[PDB]
Every structure is written in C-alpha cells, then in structure tokens.
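Q: Submitted below is the structure of interest, expressed as structure tokens.
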2 protein chains.
Amino acid sequence: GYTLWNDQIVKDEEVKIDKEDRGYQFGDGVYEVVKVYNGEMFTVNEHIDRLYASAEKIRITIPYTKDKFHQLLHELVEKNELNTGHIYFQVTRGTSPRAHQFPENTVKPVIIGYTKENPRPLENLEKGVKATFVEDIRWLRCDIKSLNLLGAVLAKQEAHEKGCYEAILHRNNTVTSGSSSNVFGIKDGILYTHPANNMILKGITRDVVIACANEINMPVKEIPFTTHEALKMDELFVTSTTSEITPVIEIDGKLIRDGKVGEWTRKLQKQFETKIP
Amino acid sequence: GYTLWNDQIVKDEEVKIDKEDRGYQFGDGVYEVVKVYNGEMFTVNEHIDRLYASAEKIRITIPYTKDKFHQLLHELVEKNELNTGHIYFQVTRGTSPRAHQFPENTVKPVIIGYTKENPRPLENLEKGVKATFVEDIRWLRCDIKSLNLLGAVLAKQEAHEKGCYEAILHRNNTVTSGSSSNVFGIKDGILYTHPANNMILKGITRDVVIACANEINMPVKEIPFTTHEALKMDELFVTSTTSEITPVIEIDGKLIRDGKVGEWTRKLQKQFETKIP
Ligand SMILES: *Cc1c(COP(=O)(O)O)cnc(C)c1O
Ligand SMILES: *Cc1c(COP(=O)(O)O)cnc(C)c1O
C-alpha cells in the first residue's frame, strides 16, 4: 500500500530508514495509534494533540502544523482504502551520527505512518479475557507515548505465554496500567482508575470512558488500587484505542466476582458505542 | 565504508532498515561498542559474551555462533581499514507486523555493525571533566544493554547544555551510574562503586578497572554511595569503552577535593594503559 513518509504519501517500497535513525538506535521518538471505523477516524484530533505533546516532552519539534498532519492522515486513509482498522504513526528525532545528546537542530525528524485492516475485537468485548499480574519495571516517564517499549514487550509476551490477553502491571503492589492499556475497576457502582501522572499513559479511550461514566451518572474516583483490592473488585476491564472496552473476568486463575462481564461494564460499553463513527 | 548487515559486508549505501523492524518500533534489541587500538580489538571476547547475554536476557536467539560473530567483526575492521576508534554492533528481534508479543520463531534477527575512526580522549584523561547530578528515571533492567536509551538521551542532553561531559544519575540520592558510564569514587585509598545488580550495566571497563585495582593492591568495596557522599570523595572518575578512565574533577560547580586528578586515579590509568594494545 502507501506509507506516510515525512511529508508525503508514497508506495511502501520507496521508504528508506537509515541505520543511524535515532529511533532505531535509541528508541528516540514518539507514536500514536488511531482507530478507523468504516472509513471514519475516531478522535483523531485528540491523538494528534497527544503526538505533539509527547514529542514536546522529549523536545522534538514536528516540522509541520497539526492541520497539515491531519490532512496527510486523511490522504493516507483514502489511498489505502482503509475501511475498519487503524493508522499507526511515529516521529523520531532524526538521522545523525550516533551520539546520545541531541544533534544539530538542522536535523529533520523522521515521520512514518501506515495503515492496517483490523476488525473490532468482537469475541473479547462480549466474553471478556484473562489477565495476569506482572511487576511494573518500566521507566518513570510513562506519560510519554515513546518508542522505548521493551518493558511492554516483555510484559505482553509473559501474558501471551500464559494464554492471557493482557498483563496488568503493578509498582509497589499498586496497579498502574496494562502493558498497552489502562485499567479500571468497579466496586459498589463506583469506577476506579489510577490517576494520570508519570506512572501511566493518559489514554484517550480512558478519557472517553470517564466521560461516558459522567453521562450515565456513575461516580468516578481516580485513586489507585492494589493487586489485593483488584482481585476483590465487582468488575474489571482495560481500555485502549484497539481494545476499546475489554472486560477482564479472571486474573491468574482467580475469577473476578463470578467470572462474567458485569452490568456496569455493559452500560459503559453501550454508552461508548454511541460515540463510534 | 562498509557495514556488517546480518552475515554480509556491504557498502553503507546498500543497507536498508524496514519500518517494522522491531528495533525501530520498540527498541527491541541489544548492542555493544568495542574500542579498537591500532587495528586491534580491545576485550572483544568479553563484549561478544555480553552481547549474547543481553540478547538471552530478552530471549533473542542470535543465529550465528560467537566464533562466526568474531570472524565477522575482524572482517568488518579489515575492510574499513579501521586503525583507532570503535565498532558499533546491534541485534534486534527482527521485522514482523507490529505486535508487542514475540513473532513466531521463524523471524530472523537483524544484525547491523559499522565502524568509526575516533582517537583516544587524551585531553579528558589528563585534565578531567565536569559532571552534573540527574535523577535516574530509567527502567528497572539496566543490566541489559538494550536500545531503550531515551533515559540516557535526556540525561546526557541535560549534561551537555550545562557544559558537562557526563550526567551522574541517582535514585533517591543513591548514585547508580552515568548515562553511559560506570561511576567510581575514591576515599582514603579505597575504591568505591555501585554493585552489579539490575540498577546498572556491568561495564567491561568497570571490571577491568576493578582488576587493575586488585593488581596494584588497592582495596575495592562494591557498595553504593549517595550524591552527598560523592561530593565528599577524594577522587571520582567514570569508565566506559570509549571514555576509558575519565576523571571527574567537578560536579555542579563543586570541585572534588581540589579539582585536580588524584594519585590513585593516575595509578589506575597507569595500570590500565598496560592492558590496551
Ligand atoms: C497508548 C497506550 C494506552 C492507551 O491509550 P489510548 O489512547 O486509549 O489508546 C494505554 N497504556 C499504554 C502504556 C499506552 O502506551
Ligand atoms: C555500555 C554502558 C556502560 C559502560 O560499559 P562498558 O563495557 O565499559 O563500555 C555503562 N553504562 C551504561 C548505562 C551502558 O549502557
């Protein structure tokens, strides 16, 4: 298909990544994932705003405006005739002889974006998935959606090896987030999720879900909970652009309540549906 | 010049990295740097051993034996006619459709290696350098020499704009290591340095210096010290393959003792010098 390369759309075949691209030697870059429903991009403005925020946090200056970035994305979707799936795009500090410190400002960031056809996770959304607890060994700037993802890779692999969908991470016995999703817990009709600080990535789906809770008049409390408290929640689920609202019905052999998707998770899934294009 | 690409030596111009190389999307890989003195590789066996160990730690199976890998490096050095400088080589898990979990064991790792002529930093070895303290925000597996170097990148850049050579990192005031070097402190003829656990990379230069210390009968205590205690040291220096034994005479405007390279630091450099080709 076609790939967004810097400021132009070209056939995948024309893209050339240098061995000294800082994204390849230091994971020095940021990224975003946007879901596309039947040709329509979901919350694209919010994801673009976060790409710029992430880049700002590590001092990368994206060579062009958000408006232009949005236009390039539209083109990318049209040229690939993407129906339902997602757009992946990243920005690295650029190509320069290997050195940890920033290169001369005359070095242009490298932008890469492409699409992938991917249906909504129907089965998971209806039946829920299994998860496992994994100690959070990530760096202390999880608020940045960066390419330094080795911690997430090791966590997800451990989960997959155990036949689990996601790994629920914990730092000092406190549940932070999944390897690539935010975690929510419901207890006595109240929604709980770890607050948005450097310990987690402030997900767009996470913000949408919180808005949905307010819409159905459900109390929301952003205070963290421990692994012990998590196993005692009435309901539990994770969120991400591609997982939407996926119920977690069991963790390491221990069923969450009765092992079925709860009524509040269902109500939130219904409210979320009204938001989809 | 020529670049080592997998098991072939090709002209730099021919090397192409795929946008879905996991080293480019996750920093999913490991690397090593070997110094070359007058055409000879210094401690190459130790570096090859660590490359395989780092790789094993994140379950990447390098497809060639160490003897084969050693042969390729020798080949790479000859072809580029490298006299004095270093060899950089890394291995990533390979190219596969973007997914956090591991690809099925059929995807081969991507190996890249190249050279760079670069003289010994004689001026730094003789006059010493300035450093600055920076909170250690790195992930918890610093014992792996991986491509997830965004922490080191931000630290080094903060040091660079302060006119400093290296950033000495610390977790809750306990000194761990520099952004890309190990830190040693000397107090009353005794050598101090953080022990080798998951908080630091166990440097090969660090280990050679410790060997040098035993050879000149200088006591060594591998126990960590604080940023406050570091400032009260008689001597301080950092080590790395490219920095060798580089004295730190000043930290954040505060001289180490008198701001001059110490007697023991000189003795260690003298013993070290007997080790290089
Ligand atoms: C991207 C990401 C999420 C989810 O954010 P969304 O905008 O909802 O996709 C959650 N956790 C981590 C660690 C992430 O990187
Ligand atoms: C590579 C590295 C060092 C130094 O190790 P050497 O083998 O002596 O070069 C020190 N610290 C970090 C964080 C490193 O990655």
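Just so it is clear, chain B uses Swiss-Prot numbers, and the residues here are 2-278, in order.
Determined by X-ray crystallography, 2.0 Å, according to the entry header.
Backbone N, Cα and C define each Cβ position, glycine as well.
From Swiss-Prot, here are the annotated features:
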type     : residues             : note
ACT_SITE : B:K146               : active site, proton acceptor
BINDING  : B:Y32, B:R99, B:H101 : substrate binding site
MUTAGEN  : B:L202 to A          : Inactivates enzyme
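I'm curious about the neighbourhood of these features; can you describe it?
A: The secondary structure of B:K146 (active site, proton acceptor), as reduced to three states from DSSP, is coil rather than helix or strand.
Within 10 Å of the C-beta atom of B:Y32 (substrate binding site) sit 20 other C-beta atoms, taking all shown protein chains into account. DSSP assigns B:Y32 (substrate binding site) to a strand in the three-state reduction.
Around the Cβ of B:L202 (mutagenesis position), the number of neighbouring Cβ atoms within 10 Å comes to 23.
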Q: Filter the candidate list B:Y32, B:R99, B:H101, B:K146, B:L202 of recorded positions, keeping only entries whose CB is under 6 Å from an atom of ligand 2.
A: B:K146, B:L202
Q: Would you kindly determine which recorded positions in the set B:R99, B:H101, B:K146, B:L202 have their Cβ under 8 angstroms from any Cβ of chain A, listing them in sequence order or replying 'none'?
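A: Cβ contacts with chain A under 8 Å: B:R99, B:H101.
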Q: As a test of the contact definition, list every same-chain residue at least 6 positions from B:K146 (active site, proton acceptor) whose Cβ is closer than 8 Å to its Cβ.
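A: Listed in sequence order: B:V31, B:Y32, B:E33, B:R51, B:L52, B:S55, B:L202.
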Q: Taking every protein chain in this structure into account, which of the binding-site residues B:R99, B:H101 has the most other Cβ atoms within 10 Å of its Cβ?
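A: Result for the most crowded candidate: B:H101.
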